[PDB]
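Colleague: Sending over a structure as structure tokens; questions will come in a sec.
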Amino acid sequence: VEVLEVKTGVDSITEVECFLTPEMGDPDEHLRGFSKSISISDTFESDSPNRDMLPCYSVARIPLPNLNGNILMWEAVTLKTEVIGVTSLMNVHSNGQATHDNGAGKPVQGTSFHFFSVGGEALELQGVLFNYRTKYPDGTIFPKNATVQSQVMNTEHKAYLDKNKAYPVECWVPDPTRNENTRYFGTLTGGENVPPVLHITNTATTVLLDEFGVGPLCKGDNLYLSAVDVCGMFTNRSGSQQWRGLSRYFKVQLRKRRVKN
Amino acid sequence: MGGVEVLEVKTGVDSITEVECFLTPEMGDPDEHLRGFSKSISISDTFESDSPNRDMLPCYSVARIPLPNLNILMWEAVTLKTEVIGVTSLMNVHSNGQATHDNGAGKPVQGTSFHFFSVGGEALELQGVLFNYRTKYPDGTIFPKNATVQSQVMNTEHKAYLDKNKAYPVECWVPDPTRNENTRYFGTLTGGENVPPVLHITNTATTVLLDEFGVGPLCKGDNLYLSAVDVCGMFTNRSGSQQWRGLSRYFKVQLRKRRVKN
Amino acid sequence: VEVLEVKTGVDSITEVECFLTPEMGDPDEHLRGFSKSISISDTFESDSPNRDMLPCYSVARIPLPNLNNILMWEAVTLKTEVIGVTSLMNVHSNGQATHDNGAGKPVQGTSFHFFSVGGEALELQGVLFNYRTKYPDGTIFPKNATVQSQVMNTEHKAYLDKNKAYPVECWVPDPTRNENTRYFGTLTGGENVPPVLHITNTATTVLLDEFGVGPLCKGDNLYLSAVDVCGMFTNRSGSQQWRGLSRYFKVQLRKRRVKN
Amino acid sequence: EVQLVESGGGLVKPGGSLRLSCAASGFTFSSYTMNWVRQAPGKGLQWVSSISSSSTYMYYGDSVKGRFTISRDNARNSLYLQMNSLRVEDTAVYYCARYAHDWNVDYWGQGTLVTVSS
Amino acid sequence: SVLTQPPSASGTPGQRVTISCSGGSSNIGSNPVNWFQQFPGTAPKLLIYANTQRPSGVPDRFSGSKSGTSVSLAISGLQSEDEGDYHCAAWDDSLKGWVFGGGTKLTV
């Protein structure tokens with residue numbers, strides 16, 4: 001795709017605005033946005049997490065208005081995003097773990113992955129494994145033909161974030177060798193006591209244009225929103241811990257870009 | 001702001017005005033002597049039976065300010081100055097607190113904090129999100145109605161206007177990002193029992209309220225809407241029992257006149 | 001006062017440069033810059049701290065060169081830093097061993113670093129952690145405390161016009177006033193908060209407002225206010241004393257024409 | 001306190017039928033999944049059936065698949081077990097038990113005796 | 001997918017007795033074990049929940065340990081009032097039901 005000039009005029013801009021929900025493992029009918037209380041393998045070799053203990057990448061394909069050699073594509077120009085429902089993390093009274101005698105409950109805290117992408121096609125994933133002998137559970141899409149090299153880098157493990165409740169967070173990352181047509185941003189903070197720090201504002205815009213002033217181009221008139229927001233763990237009264245997730249809002253400005261072939 | 005045709009900025013001898021007020025914190029106000037505290041926090045017998053008393057639930061604070069009458073012309077909110085009032089009060093480490101250790105001073109106010117403030121031409125618009133959908137929010141608070149498990153992640157039924165004080169619990173409402181075109185909102189949650197309070201004060205820091213298109217909030221009904229929450233942390237009593245502690249927020253909003261069609 | 005144009009020339013600028021000492025409660029003849037070892041009330045209702053357990057705002061009135069449609073001194077720039085930060089590395093002076101054969105627990109914890117430059121006294125609003133706290137004889141405190149005093153009560157106005165007077169814990173800069181002052185402060189709360197004190201002679205702070213006017217020195221006086229409660233010193237017993245440090249100020253001033 | 005009270009148990013002949021009742025007082029019965037567990041004389045415990053708060057999810061032990069049916073009436077604060085095609089082996093004390101998240105199975109009733117003989 | 005516990009155990013008053021409960025990945029691996037105490041002619045009652053936790057009213061003496069697919073109950077400072085049956089229980093993900101152990105009659 002040779003990228004030609006920006007079409008301006010009466011209907012040259014458009015907006016997608018949606019929310020993505022978190023797939024944190026969703027144990028039972030009552031715990032949407034949680035994982036199942038985390039268990040630990042009997043041995044390093046026998047690590048095999050159940051599917052309801054594994055947070056997954058969330059993805060959303062949005063169809064854009066139809067337009068179309070010398071054709072038009074939608075260019076994603078700006079993003080606004082924030083986490084929806086940050087205040088819910090102040091609920092320190094719902095069968096939590098008293099930090100001490102007569103203490104309030106221990107609030108949601110600890111290991112966190114906040115990530116979000118805007119793409120003209122699926123987010124492209126590289127597999128990386130903490131432990132290559134980990135057996136990822138029936139019903140998730142995971143790195144196949146794991147070798148010890150999978151633990152550091154193994155280029156066999158490519159994949160498309162093309163399905164929900166599918167790709168576990170802990171064995172997939174954006175593939176930095178690809179994703180020409182996506183803008184991705186994420187942060188891992190690890191540690192059992194890491195405090196959540198979530199900013200919210202409708203005043204913060206993020207630009208999606210590259211070095212050359214071109215944003216993602218929406219192949220097939222489709223925009224791809226991907227996100228993960230593992231906020232920390234909820235500590236139950238027993239001490240048992242469940243990942244807790246939150247929805248992410250997106251609002252993407254798009255414009256029309258002339259393109260050859 | 002938008003909604004109507006935003007025309008040019010009127011200038012002249014009486015084109016600018018100022019609101020300057022303080023908003024007090026509704027932290028739950030257990031009894032006659034504990035304004036700015038919550039009731040000592042208790043924990044449900046079971047996950048299913050969570051039902052906090054009204055005086056254990058901090059709430060969003062809101063203030064409708066009537067502006068000088070006009071008539072169209074509308075008031076455009078241009079700049080904000082805000083700070084937390086009474087930060088030093090959190091150094092009172094001697095008032096029946098918890099000794100951190102033998103002969104220790106009291107454990108200072110610290111832990112889970114929400115500092116939030118909005119400037120709007122209309123009520124802040126809220127989306128409900130629940131930590132636990134089976135939580136029974138107490139008689140006398142406005143809470144998400146018809147809670148489903150989906151309420152725990154996202155449920156578009158739970159819309160509402162921040163139109164009442166001592167009303168909307170903090171822990172089940174957030175600014176609705178799908179609709180606050182005419183408001184500028186800013187907030188931060190820091191979670192964790194040991195999170196240190198970090199409160200800056202200064203009369204030198206102005207925040208601009210204009211959008212991408214150089215338009216600030218437009219005050220429908222000649223009203224300006226200040227919303228705020230400043231849960232600073234928890235006070236730890238001698239027993240270890242914990243009460244949320246809140247502080248007032250100062251606002252000073254510069255406004256100007258904007259010509260508008262319809 | 002209508003503010004007219006800036007007078008320039010060879011004798012239009014001047015410099016104040018002083019240090020302000022900390023009033024941390026100064027228990028006895030030997031403990032200047034400490035508070036008395038902190039004690040905790042028997043009950044929430046009976047909170048009544050001794051005067052030597054209460055850090056206070058420090059203030060300094062500096063007389064400027066005489067200028068008798070007149071001239072006033074305009075404060076234009078400030079340089080400030082905490083003097084004697086390294087003193088906080090004294091981890092050997094009857095402290096509390098962090099563990100068997102540990103060095104002493106260093107000064108750490110709840111901190112208020114604050115400083116103002118004004119053409120008149122800093123203006124204070126009272127706010128109380130506990131309105132039934134009895135502030136001790138010899139301090140100027142919020143009078144006619146009501147429960148509303150705990151969140152906001154506009155009765156509690158006051159001028160930072162006296163040293164060893166205004167406790168830190170019941171007064172803050174009044175944001176509804178102080179047109180003629182530039183104030184900056186930070187509260188960091190928590191028993192384990194690490195002190196983080198930067199020093200440099202390269203950092204200037206400008207005192208001009210959105211209209212390019214600095215504080216104007218009424219009565220040919222400049223008002224420096226400061227607090228630098230650095231944390232607590234933990235004694236061998238575990239008993240804790242606030243520890244304070246002096247603040248350096250260097251203020252550039254110029255002459256501004258004014259209609260009275 | 002939380003009290004569960006079982007009833008409806010008695011003497012019935014093989015091939016017989018019987019409806020057991022649990023009466024819940026002390027808690028919002030409508031907010032918790034509820035269980036039947038039985039204990040054959042001198043043997044250990046054996047789970048019979050579970051039902052969700054809203055009767056969305058019923059589960060049964062294999063030993064009674066096809067014969068027993070769990071149900072609840074959230075308005076009447078009552079859990080029921082319909083026992084059809086009763087056998088000699090089904091002789092046991094029939095306990096009624098609450099499951100709470102994290103607490104797991106916590107409170108039990110006094111049990112009601114079901115004896116199936118000739 | 002059965003929980004295996006000793007049919008009987010015993011001790012001298014004042015001793016620590018240990019009752020083990022062994023399962024598989026399908027139950028104890030991925031799900032918590034509650035222990036129930038049963039005196040003759042009464043109902044079972046909650047003794048330990050979530051592998052290692054005491055409800056209010058259970059002495060410090062009663063304790064648990066979890067190591068992967070196996071859990072143990074520890075009755076320390078053994079007393080005569082501790083004579084009874086100890087029942088081990090846990091959810092099994094494959095059977096979609098509660099599995100129990102045989103029971104353990106503790107004689108003193």
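The first residue you see is number 1, and the count goes up from there.
Heads up, header says this was done by X-ray crystallography, 3.2 Å.
Just so you know, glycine gets a Cβ as well, placed from its N, Cα and C.
Okay, these came from Swiss-Prot:
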- B:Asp45 to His (Swiss-Prot position 66): In strain: Isolate MAD11-BR (VARIANT)
- B:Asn53 to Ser (Swiss-Prot position 74): In strain: Isolate NY-1B, Isolate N1 and Isolate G3 (VARIANT)
- B:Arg54 to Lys (Swiss-Prot position 75): In strain: Isolate YI, Isolate TKY-2A, Isolate MAD8-BR, Isolate HER1-BR, Isolate NY-1B, Isolate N1, Isolate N4, Isolate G3, Isolate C1, Isolate CY, Isolate MY, Isolate AIC-1A and Isolate Tokyo-1 (VARIANT)
- B:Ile85 to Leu (Swiss-Prot position 113): In strain: Isolate YI, Isolate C1, Isolate AIC-1A and Isolate Tokyo-1 (VARIANT)
- B:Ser89 to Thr (Swiss-Prot position 117): In strain: Isolate YI, Isolate TKY-2A, Isolate MAD8-BR, Isolate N4, Isolate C1, Isolate CY, Isolate MY, Isolate AIC-1A and Isolate Tokyo-1 (VARIANT)
- B:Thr100 to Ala (Swiss-Prot position 128): In strain: Isolate MAD8-BR, Isolate NY-1B, Isolate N1, Isolate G3 and Isolate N4 (VARIANT)
- B:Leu130 to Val (Swiss-Prot position 158): In strain: Isolate YI, Isolate TKY-2A, Isolate MAD8-BR, Isolate NY-1B, Isolate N1, Isolate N4, Isolate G3, Isolate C1, Isolate CY, Isolate MY, Isolate AIC-1A and Isolate Tokyo-1 (VARIANT)
- B:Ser239 to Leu (Swiss-Prot position 267): In strain: Isolate HER1-BR (VARIANT)
- B:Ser241 to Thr (Swiss-Prot position 269): In strain: Isolate YI (VARIANT)
- B:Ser241 to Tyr (Swiss-Prot position 269): In strain: Isolate TKY-2A (VARIANT)
- B:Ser241 to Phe (Swiss-Prot position 269): In strain: Isolate MAD8-BR (VARIANT)
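Can you walk me through where each of these features ends up in the structure?
Modeller: Under the DSSP three-state reduction, B:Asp45 (variant position) is assigned to coil, being neither helix nor strand. For B:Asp45 (variant position), the Cβ neighbour count at a 10 Å cut-off comes to 16, with all displayed protein chains included.
For B:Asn53 (variant position), the same-chain residues 6+ apart in sequence whose C-beta sits under 8 angstroms from its C-beta are B:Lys39, B:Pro138.
On its own chain, B:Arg54 (variant position) has B:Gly28, B:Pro138, B:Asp139, B:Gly140, B:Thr141 as residues at least 6 apart in sequence with a Cβ closer than 8 Å to its own Cβ. A helical conformation is recorded for B:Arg54 (variant position) in the three-state DSSP classification.
Non-local neighbourhood of B:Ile85 (variant position): B:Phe22, B:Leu247, B:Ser248, B:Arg249, B:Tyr250, each in the same chain, at least six residues away, with C-beta under 8 Å from its C-beta.
Neighbours of B:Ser89 (variant position), defined as other CB atoms within 10 A of its CB across all chains, total 27.
In the structure as shown, the Cβ atom of B:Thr100 (variant position) sits within 10 Å of 20 other Cβ atoms.
Under a cutoff of 8 A between CB atoms, and with a sequence separation of 6+ in the same chain, the neighbours of B:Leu130 (variant position) are B:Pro144, B:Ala147, B:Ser151, B:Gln152, B:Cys172.
B:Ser239 (variant position) falls within neither a helix nor a strand when secondary structure is assigned with DSSP, and so counts as coil. A C-beta separation below 8 Å, combined with a sequence spacing of at least six in one chain, links B:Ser239 (variant position) to none of the other residues.
In sequence order, B:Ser40, B:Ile41 make up the list of same-chain residues 6 or more apart from B:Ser241 (variant position) whose Cβ falls under 8 Å from its Cβ.
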Colleague: Given the variant positions B:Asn53, B:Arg54, B:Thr100, B:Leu130, B:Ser239, B:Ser241, which pass a C-beta cutoff of under 8 Å against chain A? Sequence order please.
Modeller: B:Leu130, B:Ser239, B:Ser241
Colleague: May I ask you to pick out the variant positions among B:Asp45, B:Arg54, B:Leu130, B:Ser241 with a CB closer than 8 angstroms to chain C's CB atoms, ordered by sequence, or 'none' if no residue qualifies?
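Modeller: Listed variant positions passing the 8 Å Cβ cut to C: none.
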Colleague: Where does B:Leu130 (variant position) sit in DSSP terms: helix, strand, or coil?
Modeller: coil
